[PDB]
Amino acid sequence: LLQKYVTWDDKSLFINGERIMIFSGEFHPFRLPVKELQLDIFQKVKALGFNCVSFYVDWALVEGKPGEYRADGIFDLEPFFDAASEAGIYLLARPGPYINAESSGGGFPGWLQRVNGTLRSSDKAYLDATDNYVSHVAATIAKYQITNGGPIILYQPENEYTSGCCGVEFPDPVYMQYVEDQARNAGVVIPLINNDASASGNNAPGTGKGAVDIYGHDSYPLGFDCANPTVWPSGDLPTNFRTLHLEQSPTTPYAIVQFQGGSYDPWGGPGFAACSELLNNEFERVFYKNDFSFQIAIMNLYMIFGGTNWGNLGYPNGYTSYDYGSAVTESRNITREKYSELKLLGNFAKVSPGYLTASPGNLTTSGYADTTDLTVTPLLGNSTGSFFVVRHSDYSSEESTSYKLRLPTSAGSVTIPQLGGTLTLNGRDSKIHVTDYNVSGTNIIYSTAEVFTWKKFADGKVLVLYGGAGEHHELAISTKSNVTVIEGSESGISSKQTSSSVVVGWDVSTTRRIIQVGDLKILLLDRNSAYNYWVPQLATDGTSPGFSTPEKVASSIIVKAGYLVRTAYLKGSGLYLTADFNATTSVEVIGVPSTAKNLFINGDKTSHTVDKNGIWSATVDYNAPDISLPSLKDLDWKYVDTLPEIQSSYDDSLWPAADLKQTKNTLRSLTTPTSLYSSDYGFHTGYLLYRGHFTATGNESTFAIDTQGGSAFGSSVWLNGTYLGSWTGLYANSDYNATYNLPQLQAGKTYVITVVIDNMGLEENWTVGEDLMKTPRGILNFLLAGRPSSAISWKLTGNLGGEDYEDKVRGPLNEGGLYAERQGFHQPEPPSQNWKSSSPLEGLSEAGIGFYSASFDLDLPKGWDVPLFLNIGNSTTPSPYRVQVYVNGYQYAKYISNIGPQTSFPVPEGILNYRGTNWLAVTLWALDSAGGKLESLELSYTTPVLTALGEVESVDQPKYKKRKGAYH
Ligand SMILES: *[C@@H]1O[C@H](CO)[C@@H](O[C@@H]2O[C@H](CO)[C@@H](O[C@@H]3O[C@H](CO[C@H]4O[C@H](CO[C@H]5O[C@H](CO)[C@@H](O)[C@H](O)[C@@H]5O[C@H]5O[C@H](CO)[C@@H](O)[C@H](O)[C@@H]5O)[C@@H](O)[C@H](O[C@H]5O[C@H](CO)[C@@H](O)[C@H](O)[C@@H]5O)[C@@H]4O)[C@@H](O)[C@H](O[C@H]4O[C@H](CO)[C@@H](O)[C@H](O)[C@@H]4O[C@H]4O[C@H](CO)[C@@H](O)[C@H](O)[C@@H]4O[C@H]4O[C@H](CO)[C@@H](O)[C@H](O)[C@@H]4O)[C@@H]3O)[C@H](O)[C@H]2NC(C)=O)[C@H](O)[C@H]1NC(C)=O
Ligand SMILES: *[C@@H]1O[C@H](CO)[C@@H](O[C@@H]2O[C@H](CO)[C@@H](O[C@@H]3O[C@H](CO[C@H]4O[C@H](CO)[C@@H](O)[C@H](O[C@H]5O[C@H](CO)[C@@H](O)[C@H](O)[C@@H]5O)[C@@H]4O)[C@@H](O)[C@H](O[C@H]4O[C@H](CO)[C@@H](O)[C@H](O)[C@@H]4O[C@H]4O[C@H](CO)[C@@H](O)[C@H](O)[C@@H]4O[C@H]4O[C@H](CO)[C@@H](O)[C@H](O)[C@@H]4O)[C@@H]3O)[C@H](O)[C@H]2NC(C)=O)[C@H](O)[C@H]1NC(C)=O
Ligand SMILES: *[C@@H]1O[C@H](CO)[C@@H](O[C@@H]2O[C@H](CO)[C@@H](O[C@@H]3O[C@H](CO)[C@@H](O)[C@H](O[C@H]4O[C@H](CO)[C@@H](O)[C@H](O)[C@@H]4O[C@H]4O[C@H](CO)[C@@H](O)[C@H](O)[C@@H]4O[C@H]4O[C@H](CO)[C@@H](O)[C@H](O)[C@@H]4O)[C@@H]3O)[C@H](O)[C@H]2NC(C)=O)[C@H](O)[C@H]1NC(C)=O
Ligand SMILES: OC[C@H]1O[C@@H](O[C@@H]2[C@H](O)[C@@H](O)[C@H](O[C@H]3[C@H](O)[C@@H](O)[C@@H](O)O[C@@H]3CO)O[C@@H]2CO)[C@H](O)[C@@H](O)[C@H]1O
Ligand SMILES: *[C@@H]1O[C@H](CO)[C@@H](O)[C@H](O)[C@H]1NC(C)=O
Ligand SMILES: *[C@@H]1O[C@H](CO)[C@@H](O)[C@H](O)[C@H]1NC(C)=O
Ligand SMILES: *[C@@H]1O[C@H](CO)[C@@H](O)[C@H](O)[C@H]1NC(C)=O
Ligand SMILES: *[C@@H]1O[C@H](CO)[C@@H](O)[C@H](O)[C@H]1NC(C)=O
Ligand SMILES: *[C@@H]1O[C@H](CO)[C@@H](O)[C@H](O)[C@H]1NC(C)=O
Ligand SMILES: *[C@@H]1O[C@H](CO)[C@@H](O)[C@H](O)[C@H]1NC(C)=O
């Protein structure tokens, strides 16, 4: 419509007039705020065979103060976009304004709790509130569209606009049309795509006002039961997605904008390791090939890399880690087998244009395979090839199943295997068998083994096939030439030549075989060996791979290596590879250009040999250096009391008064004389402190109080210095009604009730009209028994300044309301020389909150990517306590001893300074009259990786500076 660079038809997108299958991964820049590591992820995604990344922008992080848009430094989208371009990865931009995303407010800033109108509706107050954010974020996106030479090809307005309640005329076409117009008015001309939470047809082309350009929906078919990772429940495998697609949006390519790539894990859950097991390689091969059986043309995996909910950006139900059990782990490693398996499918899609021009049929339990225990879904082409997706009919089956195929080809129907034996499907696996597969003019009549990749080089053609262990396979090629085995044993390889073809049968082996048929070389691999192959694009003009255009795909090389191959480029007589290694690694290059004489790996000339088939070989030795990490318990820990409020000398006269007679919160009307909702006073994040002043009569007995912080929150209450008690918290409770006995009080004396409340984050707003994001935080109800409720005059604080937030570098969410946070002591070089010496391992002897500070040095070597972890012990059932850890001012750990499950906290290079000084600030809150302490506190690492990554620059780490506006 509005530009010629990205168009579509009923089958696929076109980019500059060429069909492409968009295979994408979800990656959120605000969860990895280090620009060099963003590039690392993009390159790891490109190495899967993927061509796109989908991202959210978090409004809450970039407009913490209403009217002040700030997407600078660590929140700057421009280096993220340049890193996508450099990696050769297109982008799907999803700026919301509502994003959900397991984030605080679902993206909405806390100040939306004061908006007089329904969130995500036509109400003018809501739409006005979004205008400054969208005109800024969409203008930045506009500048980096493909129409302006950037990477961004598609735009998503809103997020899962799918269910309404409570008087909203859902779906509101005026609402969606306004949201789409905002983006258009900011210069966005690329196609708009939506993400219906289920396949319900909302906003599809043809629905009139508020229709998007391309209809997308989401799917998490296997669910989120991470505690039972081997259980695949009955009927969870979708079978009707093409049927629903033809009914709801037949004119647009079939698109799943969020397909399950992992799972969330709540406070108290089984842990993200368990989620990786549920959504593992078996899940991918069965569920993702099933999506291929519907001829999906835009597929985005949520998440490909999850990262971290640092600095309180997460929603209340989640904890610090957002690992998500995804293909790329929270610590950026690609060890999980699901990565290597996904790489096989991504590379298959990258070289198979006939996939998008075929004609999909219904699944069948007969006609293609000779057992009803198997299901085959055909994608049939006239001359462009056909595809046959095979799985067990009972998709959860772990049975080993023998079968024969009867397939249609351009040379007629064929019963496979022709030369004898049977095919095998071992349990939770699925195959894409191919017929009339075009390898640059050479016709593969059929292959039962799956295609990984193929290329045409100057000196011939190469095709790479694989199968699982124990399987027999067969292929046929249209040709007059015979077959010869050119590498590996001739055993288990049977052949037959006809007048117009050669048939070849083979058993899968751990040892590679290479056969040759005319100018085609065919590598015959087992799955586990195929995991070690890579297909980098080969740059001749520079060093960057470029986007996956048909030309740059065709000129790729095949590299057998280990952990990672990032790039390849040719320059003069040098073949340059960039790669990473986690072990001593044999490197083989196939398709070396004729002009190349020398092999360089990561800048360094590397000796190579050339075997009889023209394959260059080399070795990269892995010899890890001594990684020396300091013992955190032995540091020079300085302590300060971070709850001075409970001492009688404390003067709170500069605190904001909690004296508002009316709330601006439309969701929940006041049940106290004044509002004690934190967001009414601009406080949306971290720990909240309330102080209630009263004069005693002498007859007081009890104080009852309803506190609300969200799932797994806690609160503690003191009367002057006297500890009344705590709600220690449960995932099940987002609020709690406590009743405390007071000590005997003195007539006419003044007292202060101090209340500490853990704000776990603001709720999401999934159902339009329910306004759940407005769920307040703080005190809902109180009663000083026998006294009118107006007896207590309340003051409060959250982060210092509230919406006039102090740390513009680290963003509006990072810090909360504790004394030591308000003073800025969590930053590098706090004024701690004369503070008491005490360690968090010594801890507290009564209920309270202590603040601990120490520095340490790292001297880790260059050229090594070393994932570092911060560990808090939990070997025995603990007393109830809560811990935050700030690393160079960035909150990178939130720990609740009694709820869990996280004890291991990754912290990226860039936040940590690998050749320099680092600062740890630790708050320790004992919700127990006997106090508490850490069992252990350790810094650890996992496998160092010899890496091609450039220098990781430290992010801005503003040091401590005295604050004018503090209560002091
Ligand atoms: C450097 O980077 C590298 C990446 O570039 C990285 O390599 C990767 O490492 C990861 C692990 O970190 C690998 O992923 C695991 O792979 C395991 C091995 O299975 C795979 O490989 C075999 C063939 O290879 C083997 O055999 C040779 C010897 O012949 C050895 O050289 C190999 O080391 C390997 O041997 C191991 O496994 C044997 C048993 O299989 C053992 O006898 C032996 O002692 C070794 O432990 C294939 O046959 C496998 O295919 C079969 O199984 C898969 C998966 O189940 C099926 O899908 C397939 O159809 C075949 O049947 C397979 O490819 C896996 O065992 C391991 O599996 C599990 O963990 C994941 C979670 O991570 C789960 O999804 C999965 O369900 C499995 O869960 C079990 O294990 C975990 C504990 O780890 C439990 O939580 C869970 O409860 C469950 O345990 C229970 O069930 C099991 C039943 O059999 C059994 O363990 C117990 O009975 C138990 O009760 C996982 O997938 C990855 O493949 C590597 N990738 C590459 C490219 O190499 C390397 O680590 C990095 N290095 C460093 C130093 O950092
Ligand atoms: C790629 O990225 C991944 C994400 O970043 C990353 O995975 C994370 O890795 C860290 C570090 O390894 C994990 O933290 C550790 O978890 C250990 C417990 O989990 C284990 O328990 C089960 C074993 O049956 C399994 O569930 C689990 O395996 C599963 O998960 C694997 C992924 O990790 C997966 O591959 C498997 O297939 C499977 O699904 C796993 O085995 C935990 O033990 C460990 O804590 C110890 O180590 C810390 C660091 O040194 C110490 O500070 C800490 O105190 C613990 O050490 C002490 O306790 C141990 C108890 O046995 C002893 O072994 C130690 O020697 C030590 O002993 C002292 O203390 C004892 C009391 O505790 C006492 O008894 C002793 O006398 C002594 O005083 C740590 O928490 C994290 O969970 C992973 N995160 C996720 C999301 O998976 C992965 O590693 C990356 N890979 C690479 C190569 O980079
Ligand atoms: C340090 O080590 C200590 C000692 O081991 C660790 O302490 C243990 O920590 C466990 C995790 O917090 C804790 O188990 C939990 O205990 C409560 C008991 O009431 C229970 O609610 C928990 O189970 C639910 O919640 C978790 C998530 O927090 C879910 O993963 C789980 O499936 C359960 O979910 C159900 O309840 C939720 C409400 O909270 C619902 O949202 C959810 O949908 C689901 O609801 C269905 O089932 C309910 C009935 O079960 C029903 O009411 C509802 O209608 C639905 O049908 C979990 O068992 C241990 O008790 C605790 N042990 C000790 C000795 O203290 C500590 O965590 C470790 N610390 C660290 C840092 O790792
Ligand atoms: O990363 C998590 C992922 O969750 C996805 O939603 C999940 C299911 O797809 C969705 O059908 C289900 O819908 C729930 C809703 O989440 C709850 O608010 C509940 O009260 O009402 C609905 C019941 O049908 O929610 C699942 C998550 O638990 C999101 O679509 C996706 O964007 C992610 O957030
Ligand atoms: C193929 O599509 C539908 C799936 O809804 C199936 O029920 C039917 O047998 C086939 N369609 C027709 C028109 O026969
Ligand atoms: C096979 O691919 C070549 C490009 O290498 C193309 O010109 C030819 O038309 C293709 N043939 C078919 C039948 O798709
Ligand atoms: C093809 O190769 C086979 C097995 O190596 C051989 O026996 C046969 O004679 C060859 N075909 C022709 C036509 O020569
Ligand atoms: C309680 O604290 C206040 C000031 O915070 C102080 O003035 C008052 O005297 C204290 N009450 C008692 C009984 O000591
Ligand atoms: C919102 O203000 C409108 C007037 O603009 C008024 O009708 C309504 O009572 C107000 N409600 C709340 C909860 O603020
Ligand atoms: C606390 O009491 C209030 C007011 O009666 C009630 O509505 C709320 O549900 C209670 N909270 C819990 C967690 O039961």
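Numbering starts at 1 and runs along the chain as displayed.
A Cβ is built for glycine as well, from the same backbone N, Cα and C atoms used for every other residue.
Residue density at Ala101 (substrate binding site): 24 other Cβ atoms are found within 10 A of its Cβ, drawing on all protein chains shown. Annotated substrate binding site per Swiss-Prot: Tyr56, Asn100, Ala101, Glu102, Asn159, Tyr324, in sequence order, evidence recorded as experimental evidence.
Taken from Swiss-Prot, the feature active site, proton donor applies to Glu160, supported by a curator's inference. In the three-state DSSP scheme, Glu160 (active site, proton donor) is classed as coil.
DSSP classifies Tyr264 (mutagenesis position) as coil under the three-state reduction. One mutagenesis experiment named in Swiss-Prot is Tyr264 to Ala (Swiss-Prot position 304), and its note says Nearly complete loss of hydrolytic activity against lactose compared to wild-type due to decreased substrate affinity.
Among the mutagenesis results in Swiss-Prot, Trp766 to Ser (Swiss-Prot position 806) has the note: 90% loss of hydrolytic activity against lactose compared to wild-type. The residue drawn here is the original one. When secondary structure is read from DSSP and collapsed to three states, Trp766 (mutagenesis position) falls in the coil class. Sequence-distant neighbours of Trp766 (mutagenesis position) (same chain, 6+ residues apart, CB-CB distance under 8 A): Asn100, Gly106, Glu160, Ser163, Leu772.
For the recorded positions shown (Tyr56, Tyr264, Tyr324), fewest C-beta neighbours within 10 angstroms: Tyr264.
In this structure, the C-alpha atom of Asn159 (substrate binding site) lies 18 angstrom from that of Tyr264 (mutagenesis position). Ligand 2 lies under 6 Å from the Cβ of none of the recorded positions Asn100, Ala101, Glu102, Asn159, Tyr324, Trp766. Each residue contributes its Cα atom, and for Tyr56 (substrate binding site) and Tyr264 (mutagenesis position) those atoms are 17 Å apart. On the backbone, the CA of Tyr264 (mutagenesis position) and the CA of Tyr324 (substrate binding site) stand 6 Å apart. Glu160 (active site, proton donor): 21 other CB atoms within 10 A of its CB, across all protein chains. Maximum C-alpha to C-alpha distance over the listed substrate-binding residues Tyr56, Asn100, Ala101, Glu102, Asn159, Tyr324 is 19 Å. Fewest Cβ neighbours within 10 Å among the binding-site residues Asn100, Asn159: this applies to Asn100.
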